[PDB]
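Presented below is the structure to which this report refers.
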Amino acid sequence: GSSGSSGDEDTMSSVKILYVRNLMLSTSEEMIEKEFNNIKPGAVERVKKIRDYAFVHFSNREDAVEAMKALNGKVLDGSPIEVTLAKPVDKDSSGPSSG
């Protein structure tokens, strides 16, 4: 078999988020979870519905990316829904340099 693991860190800051806009008030979370889940089973971390928007989290960026495009350009409940990578605000945490 193949080695398996090389042992290293490509991306220290791995963030996966999918923001949705133009969501029909009639549409429910289940619809958002199922639609996004259709891509991968047990992939959607959580689904937060909002007035006319919502956010979808994932376990790995890879999955989030797939579900992003796959849906990117879809019409749910008769409405053009969009999916992009949300950019959450944050600041480099301060800690002990030598630890």
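Residue positions begin at 1 at the first shown residue.
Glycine is treated like the rest: Cβ placed from N, Cα and C.
Residues or ranges marked as domain 'RRM 3' by Swiss-Prot: 16-88.
One entry in Swiss-Prot concerns the mutagenesis experiment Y19 to A (Swiss-Prot position 234). Its note says: Slightly reduced RNA binding. Taking Cβ-Cβ distances under 8 Å and a sequence separation of 6 or more, the neighbours of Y19 (mutagenesis position) in its chain are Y53, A54, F55, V56, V83, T84, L85, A86.
Quoting Swiss-Prot on the mutagenesis of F55 to A (Swiss-Prot position 270): Slightly reduced RNA binding. Under DSSP, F55 (mutagenesis position) is assigned to a strand (E or B) in the three-state scheme.
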